[PDB]
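One structure is given below, encoded as structure tokens.
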Amino acid sequence: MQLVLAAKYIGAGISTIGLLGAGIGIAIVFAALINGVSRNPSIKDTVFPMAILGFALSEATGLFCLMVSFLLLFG
Amino acid sequence: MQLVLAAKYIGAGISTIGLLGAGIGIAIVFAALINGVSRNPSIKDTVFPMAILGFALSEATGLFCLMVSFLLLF
Amino acid sequence: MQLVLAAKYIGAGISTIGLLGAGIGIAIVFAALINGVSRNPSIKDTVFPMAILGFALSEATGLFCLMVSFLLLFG
Amino acid sequence: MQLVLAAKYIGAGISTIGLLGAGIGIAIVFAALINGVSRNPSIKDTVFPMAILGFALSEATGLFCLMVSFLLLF
Amino acid sequence: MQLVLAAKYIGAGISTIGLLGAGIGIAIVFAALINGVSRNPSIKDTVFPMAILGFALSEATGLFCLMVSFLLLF
Amino acid sequence: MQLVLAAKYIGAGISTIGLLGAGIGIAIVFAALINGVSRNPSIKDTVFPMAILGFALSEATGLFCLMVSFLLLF
Amino acid sequence: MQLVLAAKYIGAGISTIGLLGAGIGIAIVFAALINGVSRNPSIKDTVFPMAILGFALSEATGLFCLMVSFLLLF
Amino acid sequence: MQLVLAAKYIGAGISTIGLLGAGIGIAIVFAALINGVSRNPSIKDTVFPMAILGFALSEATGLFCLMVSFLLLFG
Amino acid sequence: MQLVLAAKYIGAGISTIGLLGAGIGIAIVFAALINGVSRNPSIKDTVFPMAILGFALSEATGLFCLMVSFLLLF
Amino acid sequence: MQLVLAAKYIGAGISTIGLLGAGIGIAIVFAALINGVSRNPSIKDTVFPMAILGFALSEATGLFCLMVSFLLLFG
Ligand SMILES: CC[C@H]1/C=C/C=C/C[C@@H](C)[C@H](O)[C@@](C)(O)C(=O)[C@@H](C)[C@H](O)[C@@H](C)C(=O)[C@@H](C)[C@H](O)[C@@H](C)/C=C/C(=O)O[C@@H]2[C@H](C)[C@H](C[C@H]1O)O[C@]1(CC[C@H](C)[C@H](C[C@@H](C)O)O1)[C@H]2C
Ligand SMILES: CC[C@H]1/C=C/C=C/C[C@@H](C)[C@H](O)[C@@](C)(O)C(=O)[C@@H](C)[C@H](O)[C@@H](C)C(=O)[C@@H](C)[C@H](O)[C@@H](C)/C=C/C(=O)O[C@@H]2[C@H](C)[C@H](C[C@H]1O)O[C@]1(CC[C@H](C)[C@H](C[C@@H](C)O)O1)[C@H]2C
Ligand SMILES: CC[C@H]1/C=C/C=C/C[C@@H](C)[C@H](O)[C@@](C)(O)C(=O)[C@@H](C)[C@H](O)[C@@H](C)C(=O)[C@@H](C)[C@H](O)[C@@H](C)/C=C/C(=O)O[C@@H]2[C@H](C)[C@H](C[C@H]1O)O[C@]1(CC[C@H](C)[C@H](C[C@@H](C)O)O1)[C@H]2C
Ligand SMILES: CC[C@H]1/C=C/C=C/C[C@@H](C)[C@H](O)[C@@](C)(O)C(=O)[C@@H](C)[C@H](O)[C@@H](C)C(=O)[C@@H](C)[C@H](O)[C@@H](C)/C=C/C(=O)O[C@@H]2[C@H](C)[C@H](C[C@H]1O)O[C@]1(CC[C@H](C)[C@H](C[C@@H](C)O)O1)[C@H]2C
Ligand SMILES: CC[C@H]1/C=C/C=C/C[C@@H](C)[C@H](O)[C@@](C)(O)C(=O)[C@@H](C)[C@H](O)[C@@H](C)C(=O)[C@@H](C)[C@H](O)[C@@H](C)/C=C/C(=O)O[C@@H]2[C@H](C)[C@H](C[C@H]1O)O[C@]1(CC[C@H](C)[C@H](C[C@@H](C)O)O1)[C@H]2C
Ligand SMILES: CC[C@H]1/C=C/C=C/C[C@@H](C)[C@H](O)[C@@](C)(O)C(=O)[C@@H](C)[C@H](O)[C@@H](C)C(=O)[C@@H](C)[C@H](O)[C@@H](C)/C=C/C(=O)O[C@@H]2[C@H](C)[C@H](C[C@H]1O)O[C@]1(CC[C@H](C)[C@H](C[C@@H](C)O)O1)[C@H]2C
């Protein structure tokens, strides 16, 4: 039982690494939004909803990591 | 059996690392969509389906990681 | 319980790796803000709130990593 | 025997890491497709099959990782 | 106790890895400041405070890592 | 013998990590082909063979990884 | 006690990894300095101190890694 | 000698990680060749041999990794 | 004493990972030098000393990794 | 003695990871050379020696990794 609990806790820590991908990805989307609006201010209403979509889909990959993390810690 | 079970749990956590690739990739697709539409608004209906295709294929790679994670967990 | 405690502490350290994503991502958003405003000074009031939103969403991924780290350390 | 089975499961988890390369690469190809079509709409029919090829070849690297992963699991 | 102590030291070393994000991120912000000012010198006074804010927020992620490090050490 | 066998399986999983380089690299080559052709359609016939050569040389690095993998497995 | 000392030495080695962030970041700042001066020579006196600041702040992240490394070694 | 053999095999696997550098780098050189020739077709005969040199020097780093891998495996 | 000695050797190898940062960073500096000189030949004597400074600072980060490696080895 | 030899062999494998940096870096230099020559063919004789310098300094970082590798394997 000591070994299994220990393994759950190391596994939980490892499971958060993947979150770096969403941290970077979310930023890449918003950088594009900002550069896109600076170059063509009139496009704002068109690209803003695209940024929201991109951020959310990128963020979901981190959510999956965090889900495994919580399953290990509790489930 | 303790050691094997422990290995499954460590393995399950390792199996999520690869999801960082979909995290970045999905974003790269949407960044190109935003930049391409900003430079050429009239191209939006043409490239939007390309971004959806691109994002879905990038995501699938991460979903295959998660699948191995759940195989190990359960 | 030595093995489990040992695992909590190593797991806590591992759980901070993911914070490199927010460190890079936050910077990516601000670099876009700077470049966007340099190319088009008049867009500042428009893109500054987008940069704030972008920072916060990227930052959140780091918060989730640090949350797991502290759970392993203390909770 | 706990050791061998354990190693199979840890090994399978490690084997998914490389999938991050396909997650990013697939995205890089579709980003270029999107940027390329936005700058030159008339080029779409020429570059689209190139992007399909690029995706498939990048994706195959991920299939190889998954193959080793399943070999270890089963 | 020796095993737990060992773990604290290993964990403290692992906890510094994430500082590489701040190392790169601080530099990304300063690169943008430099390129921004070079292309448009008149914008210096506007973008400099933005660069201070950006690098401070990026560096704080590294400080959160170093904090866990020092929690494990002391 | 069990320990050596365990090591072969762990090593085989570790040996697939380097395939991410090919995943990204193949995609970098195709991105350049797409952007190159979009900017200058007339150059297609010249740059396409260069892209085949480039992706083949990039993918071979991944194949060298997979070879070590299969040496350890079989 | 072999365990604690061992952990100090492994931990110290791990603690240097983050230095890669300063190696890349320092380079990113100087690249921007170089590109910025090439595009606008008259801006040199304004951007050079900014690049010194950027280097120093990126470098400090590496100093923090090394600090933990020496704390573990001694 | 079980422990030493085990270590040779894990070490061999680890030694292939470095090959991702050549995989990315080789591609970076060829992408520049393609982009360079697209922008200036007449420069092809000049830059093609530079791309060949670049590929070979990047590739060599991968050769060194594979050399250690095979030394661990066989030598 | 066997375990401690073993830890030093594993540690020494881990301590070299961070050199990848100087490997990339040195290159980033020289890439900017080449591109800046190509676009503005007359700026060469001004930026060349900047590249030498940039490369040396980037390299130092890797040299600090190697230093920890040799401390552990000997 | 089993433990120390095993450690030397794992350490040797780990020591080659850093080579990926030179693999990528060498390529970054040559990509710049190629793009620089495509844009300004007349600059070739000036930038080629700079590429050689950059490649060599980048390559030396991989050499340092490989040195530790060989010290572990033999020394
Ligand atoms: C499906 C994937 C994501 C969904 C995105 C939906 C986007 C639509 C869009 C309109 C957003 O909701 C948006 C931009 O308005 C938004 O983020 C809202 C909710 C938010 O309040 C905005 C305005 C905001 O100011 C943020 C920065 C807020 O101040 C801070 C506290 C939240 C940060 C954050 O990352 O929240 C996440 C996120 C929304 C994520 C978002 C994801 O759920 O949700 C939260 C809350 C629910 C669970 C617990 C998730 C777990 C993560 C790991 O998936 O964390 C929560 C915890
Ligand atoms: C949703 C996620 C984030 C929320 C963002 C909200 C943004 C809106 C926006 C208007 C902010 O309020 C903003 C820009 O004004 C801001 O960040 C303020 C609060 C901040 O003081 C800024 C201006 C500032 O000066 C920074 C650089 C300050 O000097 C230093 C000490 C703080 C750095 C830092 O990272 O703080 C974090 C951050 C706000 C983050 C921000 C996150 O909470 O919060 C803190 C506090 C709670 C926990 C401990 C988190 C953990 C990190 C990893 O998320 O760190 C705290 C501790
Ligand atoms: C080199 C091998 C690859 C082949 C590519 C061939 C490309 C040609 C091109 C015309 C395609 O067929 C294309 C674009 O039409 C296509 O992918 C179709 C079939 C696909 O349905 C498209 C339209 C689609 O909508 C996708 C996004 C679909 O909605 C989702 C569910 C599938 C995602 C996905 O990654 O599937 C993969 C992929 C095709 C990949 C593609 C690879 O097989 O195959 C699948 C099935 C086989 C195994 C399990 C692989 C594992 C990956 C990691 O290699 O995933 C399968 C599972
Ligand atoms: C935030 C702290 C940093 C401070 C930066 C200050 C910058 C101001 C700026 C005017 C400098 O002084 C500058 C550019 O003149 C400078 O660095 C001088 C002192 C330096 O001699 C320059 C001209 C030089 O030629 C360098 C390349 C020199 O030849 C070589 C031997 C030094 C490389 C090096 O990295 O030194 C570091 C660095 C200054 C760093 C710089 C940091 O201390 O310090 C050293 C010494 C202290 C510790 C051991 C650190 C460890 C690193 C990883 O933080 O390395 C020392 C060891
Ligand atoms: C100095 C380092 C490299 C030398 C490069 C010399 C370049 C000069 C240039 C004119 C070449 O000869 C070039 C472009 O024509 C070339 O690569 C030829 C030989 C090659 O056949 C090309 C055109 C080719 O078609 C490739 C894609 C071929 O189809 C496939 C099967 C080979 C891929 C590959 O990576 O081979 C490597 C490579 C040449 C590498 C190349 C390296 O040796 O060699 C091989 C053979 C020796 C060992 C096993 C190395 C290990 C790798 C990791 O270095 O792989 C071999 C096995
Ligand atoms: C100081 C750091 C580096 C020195 C660079 C000097 C550059 C000057 C420049 C004129 C070169 O010599 C250059 C471009 O002409 C060159 O590489 C020559 C030697 C080479 O023959 C060129 C023309 C060539 O065609 C290459 C691609 C050749 O076909 C293949 C077999 C060599 C690849 C290679 O990476 O060689 C390395 C390299 C030169 C490296 C280069 C490094 O030593 O040297 C070799 C041989 C000596 C030792 C064993 C090193 C160990 C590495 C890890 O440092 O490997 C050797 C093994």
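These residue numbers are counts, starting from 1, taken along the chain as shown.
Per the header of the entry, the method used was X-ray crystallography, 2.1 Å.
Cβ coordinates come from backbone N, Cα and C, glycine included.
Under natural variants, Swiss-Prot gives H:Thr46 to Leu with this note: In strain: DS400/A3 and KL14-4A. Its own atom aside, the Cβ of H:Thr46 (variant position) has 16 Cβ atoms within 10 angstroms in the protein chains shown.
Sequence-distant neighbours of H:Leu53 (variant position): no residue of the same chain at least 6 apart has a C-beta under 8 Å from its C-beta. For the recorded site, H:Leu53 (variant position), the DSSP three-state label reads helix. Looking at Swiss-Prot, the entry for natural variant H:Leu53 to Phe says: In strain: DS400/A3, DS401 and oligomycin-resistant mutant.
Taking all protein chains in view, 23 other C-beta atoms sit within 10 angstroms of the C-beta of H:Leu57 (variant position). Under its natural variant annotations, Swiss-Prot gives H:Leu57 to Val the following note: In oligomycin-resistant mutant and cross-resistance to venturicidin.
Natural variation at this site is recorded by Swiss-Prot as H:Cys65 to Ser, annotated: In oligomycin-resistant mutant. Around H:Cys65 (variant position), taking its Cβ as the centre, 34 other Cβ atoms fall within 10 Å, counting all chains.
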